[PDB]
Amino acid sequence: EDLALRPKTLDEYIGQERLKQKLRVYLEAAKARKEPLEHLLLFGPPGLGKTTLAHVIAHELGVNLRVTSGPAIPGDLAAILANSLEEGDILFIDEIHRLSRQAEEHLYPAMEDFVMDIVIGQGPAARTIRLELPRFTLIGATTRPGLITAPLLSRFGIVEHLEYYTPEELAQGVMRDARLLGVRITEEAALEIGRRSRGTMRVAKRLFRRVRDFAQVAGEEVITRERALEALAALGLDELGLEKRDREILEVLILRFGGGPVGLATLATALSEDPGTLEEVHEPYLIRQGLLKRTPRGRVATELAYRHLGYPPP
Amino acid sequence: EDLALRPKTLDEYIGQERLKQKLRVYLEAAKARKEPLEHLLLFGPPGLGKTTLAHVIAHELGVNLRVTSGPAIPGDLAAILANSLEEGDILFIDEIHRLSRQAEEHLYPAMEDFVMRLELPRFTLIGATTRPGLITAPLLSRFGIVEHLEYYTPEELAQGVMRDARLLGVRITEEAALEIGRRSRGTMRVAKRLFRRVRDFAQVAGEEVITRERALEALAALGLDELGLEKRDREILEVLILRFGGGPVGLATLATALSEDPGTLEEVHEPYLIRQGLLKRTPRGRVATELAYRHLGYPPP
Amino acid sequence: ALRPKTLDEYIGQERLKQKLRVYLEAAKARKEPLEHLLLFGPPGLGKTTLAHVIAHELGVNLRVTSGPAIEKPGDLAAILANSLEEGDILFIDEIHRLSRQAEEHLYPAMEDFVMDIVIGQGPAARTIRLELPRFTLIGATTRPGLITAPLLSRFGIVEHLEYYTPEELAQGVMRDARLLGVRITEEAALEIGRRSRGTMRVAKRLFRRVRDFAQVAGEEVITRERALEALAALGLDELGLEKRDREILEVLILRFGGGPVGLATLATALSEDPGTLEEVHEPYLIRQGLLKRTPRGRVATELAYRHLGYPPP
Amino acid sequence: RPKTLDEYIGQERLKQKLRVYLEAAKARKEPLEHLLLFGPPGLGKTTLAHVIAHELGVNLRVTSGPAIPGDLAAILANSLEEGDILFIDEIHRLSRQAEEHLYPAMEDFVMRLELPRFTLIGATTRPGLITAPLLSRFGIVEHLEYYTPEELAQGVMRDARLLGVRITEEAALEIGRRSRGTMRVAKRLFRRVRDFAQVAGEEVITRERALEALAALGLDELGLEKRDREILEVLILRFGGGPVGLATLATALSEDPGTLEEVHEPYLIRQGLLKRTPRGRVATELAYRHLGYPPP
Amino acid sequence: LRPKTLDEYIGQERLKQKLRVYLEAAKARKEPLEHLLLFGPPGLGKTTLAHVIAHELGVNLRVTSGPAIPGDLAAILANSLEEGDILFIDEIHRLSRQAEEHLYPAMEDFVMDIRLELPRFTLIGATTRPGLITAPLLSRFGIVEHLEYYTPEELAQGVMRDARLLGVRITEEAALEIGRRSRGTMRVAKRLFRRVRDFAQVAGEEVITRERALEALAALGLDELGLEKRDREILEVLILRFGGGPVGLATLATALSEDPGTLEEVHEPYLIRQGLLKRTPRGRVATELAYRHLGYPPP
Amino acid sequence: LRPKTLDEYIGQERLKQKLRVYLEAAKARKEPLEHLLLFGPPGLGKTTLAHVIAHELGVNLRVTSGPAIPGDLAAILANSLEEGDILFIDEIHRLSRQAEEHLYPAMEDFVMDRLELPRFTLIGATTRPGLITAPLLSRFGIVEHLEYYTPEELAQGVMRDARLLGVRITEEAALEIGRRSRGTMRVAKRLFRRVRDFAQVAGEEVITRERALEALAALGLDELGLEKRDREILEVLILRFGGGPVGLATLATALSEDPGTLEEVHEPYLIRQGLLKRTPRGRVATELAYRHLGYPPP
DNA sequence: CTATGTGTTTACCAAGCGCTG
DNA sequence: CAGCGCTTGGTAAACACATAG
Ligand SMILES: Nc1ncnc2c1ncn2[C@@H]1O[C@H](COP(=O)(O)OP(=O)(O)OP(O)(O)=S)[C@@H](O)[C@H]1O
Ligand SMILES: Nc1ncnc2c1ncn2[C@@H]1O[C@H](COP(=O)(O)OP(=O)(O)OP(O)(O)=S)[C@@H](O)[C@H]1O
Ligand SMILES: Nc1ncnc2c1ncn2[C@@H]1O[C@H](COP(=O)(O)OP(=O)(O)OP(O)(O)=S)[C@@H](O)[C@H]1O
Ligand SMILES: Nc1ncnc2c1ncn2[C@@H]1O[C@H](COP(=O)(O)OP(=O)(O)O)[C@@H](O)[C@H]1O
Ligand SMILES: Nc1ncnc2c1ncn2[C@@H]1O[C@H](COP(=O)(O)OP(=O)(O)O)[C@@H](O)[C@H]1O
Ligand SMILES: Nc1ncnc2c1ncn2[C@@H]1O[C@H](COP(=O)(O)OP(=O)(O)O)[C@@H](O)[C@H]1O
Ligand SMILES: [Mg+2]
Ligand SMILES: [Mg+2]
Ligand SMILES: [Mg+2]
Ligand SMILES: [Mg+2]
């Protein structure tokens, strides 16, 4: 079937309560005035639901949605904007940061004023025209808003940030995915899967799929809490969703170096790992959970790491 | 229908007083001797009123305005100059820094001497850009007037908010507009956007007059401080003060601790904190000042 | 070299094979394509071989490409649209060398199985969505930190290839000898595995060189002594230490007393730039427990004393 | 529009040698050898070429590098007389295919038509972009230097006479003091002061009116605008005058880093007010003294 | 002048011991030799070694350059290469990242891209240091070997062979001196022999005697250690101006009036090899050999 | 005009002896000379040396330039080369990364791809040995370096120029012209033809020493040969930076110059004459500029 | 083939802590 | 207590890559 089952309605959207509270007001005001929405920008870490929110907003407004990509697209964008746009329709550009700095400058006369500067003609007959565009809506989703030019960031009426989820919302997502796929999972098992998900919906769905694989191979029919725990232990995840490599890093830091300041290169060599791989894959979540610190003298293991690994704090 | 409610007169232009005095002197002098105005260049941070000022100047001079763009244009600019330009009219090129380095070489010889050999008429060029550094020095040296747009005081932003409310049909109070002006970041576009969001909140709530209290409620719902700081901007200072002691941190460590891209944390969030004096860029890293400490209700270091 | 085609023929990744077996069995049971899979680890461990073995176990075709081989997004679009089939596998070796624009075309392809391209070349330009078949993407890389995070989050299965023990390298050497007709013994295979640095490719190369040395001498069986003398001729310690590592340890022990020396002082005593001692020689000395990094400096471990035949500290 | 070497305003040191060279060329009845002129933009190199052309007594053919690779042959074989002068502005931008087509016609006189003899005057602002053969094929190399307040005052007086405006010598001198050693800047400032005085309604631009108009423009005695003073103030007061860096300084000034590097910085340098350290930008003691701040 | 047998090769005895083993085993198995990589300083005989290897196997040779190659590597691989033939690529580290990735399919699976079935062949690369090539490249070479600096006796033997092949009479001591002045390099020794022959020919003599060889070598400005006059000047401005302490970057060009160029790449390596310079962490220090060699009284 | 034999060549001793030996031996055994590489600062007369070598060898010349070269190497080595012909190349260090690799096969075994080539003596010329790759440097059998000229050699060169022109410069004045020359023959010739114009306009036929000194002073040259540009550089440094260390980013900007010719054509002479120092943190006036420019020491 | 403009990576270079005898 | 490491941050300068020409 489909492994990227996206909600169609803002009610099926799960856990962006603070964002949804303002989004409902904006959508209601726009629909009451019989006017298209303001240009909208969504940003945040991967896997939180920007691409799903774009489609949910398009369905809520009732308008047609045209989907484009940043890397897909300077002179082309003029043709797409002139030919493929209708009145009140939404144009969605994923990875809008990938637009070249030259291609974004064509959107300046098109987002605030609904016109476009086009030079039409050959040789001495060349002239300039202002091609009027229908009033539309632009939605952009990106992880790097700082790669967008300032005059373009200034033209977005609404800018919103996608925040992390809670274990209960991740459990709700797991339950919805199980119901749509056809797998019977208990609420406690879904909560256990959610607690090991790193506040991300894609991670929760992937973990549920792996647990389903384990249960199906084992011949089970209902993914009970204890069966889910056994499958997660087979996957090698702690109660914080901490893999074996992260636990190895913490153990090496606590034991071999005494938990004190070390540095990236020394710890990487002690772990037989590439320093960049470590600092870009394993370190960020250890920092987020409070199990690691980047002091000016080097990496330090906190008391949370000592209490989680079962060692006596110093 | 229209949200960029551009004024058409220099009297309706709000608050560029220091620039407006010189502009009035230049325009009156040019009109008195029946000669076209000198070539003019406007630059400054986004949202300050360069295009609006260009249109206002065109209206004040009483001549026609031909609007084009830098990205929209070497063999074209010659045709536009030789065919579409009347005598005494204005050619406005927006984002003029994007002009080709060959199309720029075909422009300044026609700007100094009005010959292309086609005898061009007397015309004035207006250029508006955010990056005058991309303009070649030969082209940059032919501009008779070069001006810089400055930020707006909260009272001028309040005047702009009241004008937008009057034109749209919304009823707002002067004290209500003062809060929106204070929370605006010295920019007119930001003030208009904040007024529109407060208007949406008030219309949904059913209120007919946006008093000061209702405006404050809407602004709190938007998540804005008295300094115009969003939640994402307050999180930076909170993480800096609490998780790092306020001392030097660095871009990479701060970005990792905030689950943020370093580039956006450096170019979208930090400039306004630095402008307000709530952040410092020490060579050892980023440091939270005493203003950031007492703004968030923390005891001084 | 001689690549196995069965997961039982694959030699020495047991914790990885335990996870992979249930994934493959469940994917085949549902008659569905496998998830996008990423293999990362140090070179020479068998990532390409594992990709081929996975393709054989699933029973589908395998289209092999490379990171630098895809210069433009048009190549990736053509491969994904024309060269692929439902359930097939596209293996991209060195996937961290893809350009960022080429990595960002893979997001819809891996998640939604669609693709965004622009066609028209001027005033007739337009955007279309190419609908892709349900395929499987396998990526092999040695630098997972060079992969963009949205791309790294789109992999259903992420696995790590670990170093082989001397016994598994001996098993690989014996398999290679049996396939090549040579009659090596258990002890010689164990010695060749110990001389290796936990890598299968190094073990195979050392076996080939020892085979040449034994063949020119007229011997029909590669006895342990012949392997020992051939490996001594190749210039390896009992731990596979080259002469440069030996003399680095000797300079650390004799000249500085084995105590903290520092990177700059040790490098200038060895006439080496501090970008070759740290990245080419230090990691293996630390791996074997012969070198120790301390805030004061670099310290030679007692194991380095016992290995070099020096009096204990 | 000067015609002779006496009408030229303020290149005295160069003019003394140029007069001798032209006199010798006339006495020998032989055309002058090739001449290369260096100098910052805005100093009047093309005007000097015209003056030389008139003084020698021959015609001038003004050309540039990016003016179109085979057109050089048509130029050199279609519009040259005996002893003619051919002027190429921006000679370092000449294409390579054209670059190895001119020096055969410089020394050997052979590249159509056989060129009898002529002289080439080349003007450029970037000597580093001229290859060694091109620099070695020029007989005379000369440098254009910046003007002085008195020479710029003379230029301002000439412009006022051309435009029908009346100025005193003191006002013209004050305008020329604030010019950045350039004639173009002096003319622009004179036009702005003319606008101010005409709007005021004064028949003669006295020194006091010129000073008032230049204060209304926001100019120091050094010619620094408000933005340059703001850059110095931000550098000194907010960063202690120490190294900062282009990005941090641009963020503090709310300015494009490229604009700050290319428009404002070059005049803060060349005046002793700024340095470009590998660790950032440092304000010198001259910046402290100019702004009325205590020494570091 | 190029030899054609490993016996005729002069002085790579340690490398030749293993090369004979690998070569004989490959010949006995009647299969192409594995890919080979040659390290070492320039001028030691890598191309001559490739020619000797090709003649020993009996197969032909297809010498190629590094920066010579994208669309021509496949052409030379398919057309000129029969069953296993040495394709020598000098300066393999200079390949662009366009044909480097096309080598691995041909090196391992012996097919390149339509897809063409390339025949079996052996590739011989050559660089100066292991670090000049990327790690993926230093993985498909079965044999990795290093060339060593020649001793004065081997250089003298090469000079004598060149003299015999040319028709010039030289005493053993003169050739030994010429080899001693050479920096352990065959091309340098051959060049010095040619210069000495040029100097001794105008004198009209028939035998290149040791004294004439020393006079000719002194004419070009070479001491007993083969140092150029620039190296002697550097040593002089080191000792007689600093006493053996750090030289300092500011004062390096004061006595040279030159950019910080060749001093960082042409002078220091040979001085360190000869032991005249030591890179003490405080700074560059001249050893006792520098003091004694420059005609100074012992300390 | 241009010297033909080595005796007519002015100065450049310690290089005309080795060259004499090599050319005599090459004549004796009758085969083309080995490939030669010439080093030295520009203006020392490398092309003249190539012409003298070709004339003494009794063969032709094929002077070309580096950045003029692709199959044009085959064209110029095919029809324009007789056996044992010199093919002097100027600025050989600026060869393209494509045609350079075709020079080696023409240099070892005299075959270029496909027709074979005769034996030819290629002569190169470049400023710095660091600009030419080691594989190319290894291809030249003979490598020599040109040195500067003493004031007497420049004086006699100026005398030869006067003889070819018709001027009667005295020995004591040509000596001063050579002294103010920066050890370069081209600079000496340029100064002589400037003094010629100055004396012609002054109304004189024989140029004594005092007249030459006055003409050189009016041209803008001091006793050390410094022009107005170098003195201006020193003045700007000393005044606007107190003689302190300044890198080649602020000094070039303050002089309205570029980081190009500056430190390439202007400053090397300043360091050579002990007027500038390349400090790790910048550039210093070395306290001799203060004495030369009449300023109090720091 | 060339040229600019942009995004990404990297090599000094300086500062701040902790130890040793 | 004042050299000797180690660790980190930022700043300028290269590289590589794309579009128009
Ligand atoms: N609030 C939500 N409710 C239900 N499913 C969700 C929600 N948010 C995300 N998902 C699902 O999580 C998966 C990933 O969501 P995406 O919207 O693709 O994340 P993303 O923000 O687009 O990540 P990128 O790589 O930055 S585009 C999809 O299968 C979605 O259906
Ligand atoms: N003085 C003013 N009075 C009223 N509205 C103004 C004024 N200045 C600016 N605005 C408004 O500010 C908004 C944006 O400013 P613009 O006039 O478009 O110039 P600009 O924003 O500086 O150009 P860019 O794209 O940001 S570089 C428009 O909606 C204008 O109406
Ligand atoms: N020294 C001068 N004396 C008299 N008139 C001058 C002088 N310099 C310039 N002019 C006048 O300036 C005009 C010529 O402009 P220039 O300054 O020569 O422009 P330019 O030399 O090409 O410099 P750029 O790089 O184009 S700004 C003519 O009207 C000249 O009369
Ligand atoms: N488990 C294994 N069993 C047998 N041979 C192996 C095994 N792992 C690796 N090899 C051999 O080692 C070599 C490793 O190279 P390869 O797997 O192609 O790529 P990588 O070196 O990136 O893993 C292969 O030639 C393969 O034949
Ligand atoms: N052992 C040797 N015996 C004879 N000649 C040698 C020897 N080693 C090197 N040479 C000479 O060196 C020349 C090329 O060697 P070298 O410069 O090392 O190769 P490359 O130029 O490929 O680096 C050959 O002409 C050869 O005559
Ligand atoms: N020693 C010399 N004797 C006579 N003339 C010389 C001498 N050296 C140089 N010249 C003159 O200089 C000219 C060559 O100068 P140039 O080409 O600038 O030097 P280079 O070839 O080193 O760049 C010749 O015309 C020649 O007349
Ligand atoms: Mg994205
Ligand atoms: Mg702009
Ligand atoms: Mg110019
Ligand atoms: Mg791989």
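Following Swiss-Prot, chain A shows residues 2-74, 77-317, kept in their order.
Every residue gets a Cβ built from N, Cα and C, even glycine.
The ATP binding site annotation in Swiss-Prot covers A:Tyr14, A:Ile15, A:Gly48, A:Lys51, A:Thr52, A:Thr53, A:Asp97, A:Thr146, A:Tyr168, A:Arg205. Secondary structure from DSSP puts A:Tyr168 (ATP binding site) in coil. Its own atom aside, the Cβ of A:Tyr168 (ATP binding site) has 25 Cβ atoms within 10 angstroms in the protein chains shown.
Look at Swiss-Prot and you will find A:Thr52 tagged as Mg(2+) binding site, backed by sequence analysis. Within 10 Å of the C-beta of A:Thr52 (ATP binding site) there are 21 other C-beta atoms, taking all protein chains into account.
Taking Cβ-Cβ distances under 8 Å and a sequence gap of 6 or more within the same chain, the neighbours of A:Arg302 (DNA binding site) are A:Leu256, A:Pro264, A:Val265, A:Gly266, A:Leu267, A:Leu270, A:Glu286, A:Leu295, A:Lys296. According to Swiss-Prot, the DNA binding site annotation covers A:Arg297, A:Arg302.
Annotation of the mutagenesis experiment A:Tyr309 to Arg in Swiss-Prot: Suitable for crystallization. Within 10 Å of the Cβ of A:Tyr309 (mutagenesis position) there are 17 other Cβ atoms, across all protein chains.
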Binding-site residues near ligand 1 among A:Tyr14, A:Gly48, A:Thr52, A:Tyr168, A:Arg297 (Cβ under 6 Å): A:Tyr14, A:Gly48, A:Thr52
Reduced DSSP assignment, A:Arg302 (DNA binding site): strand
Recorded positions satisfying Cβ distance under 8 Å to any chain C Cβ, from A:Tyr14, A:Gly48, A:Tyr168, A:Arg297, A:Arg302, A:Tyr309: A:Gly48
A:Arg297 (DNA binding site), number of other Cβ atoms within 10 Å: 22
Around the Cβ of A:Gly48 (ATP binding site), the count of other Cβ atoms that are within 10 Å: 24
Between A:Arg297 (DNA binding site) and A:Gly48 (ATP binding site), the C-alpha gap once rounded to whole angstrom: 25
Close in space, distant in sequence - A:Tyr14 (ATP binding site), Cβ under 8 Å, 6 or more apart: A:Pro8, A:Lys21, A:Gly50, A:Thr53, A:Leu54, A:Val57
List of residues, in chain order, with Cβ under 8 A from that of A:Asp97 (ATP binding site) and at least 6 apart: A:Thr52, A:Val68, A:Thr69, A:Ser70, A:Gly71, A:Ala144, A:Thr145
Chain B contacts among the recorded positions A:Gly48, A:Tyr168, A:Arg297, A:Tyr309 (Cβ under 8 Å): A:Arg297
Å between Cα atoms of A:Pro77 and A:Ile74 (gap: 2 unmodelled residues): 7
DSSP-derived class (H/G/I helix, E/B strand, else coil) of A:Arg297 (DNA binding site): strand
Rounded Cα-Cα span from A:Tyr309 (mutagenesis position) to A:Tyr168 (ATP binding site), Å: 26
DSSP three-state assignment (helix, strand or coil) for A:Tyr309 (mutagenesis position): helix
Recorded positions near ligand 7 among A:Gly48, A:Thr52, A:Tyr309 (Cβ under 6 Å): none
Inter-residue Cα distance where the pair is A:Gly48 (ATP binding site) and A:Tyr309 (mutagenesis position), in Å: 30
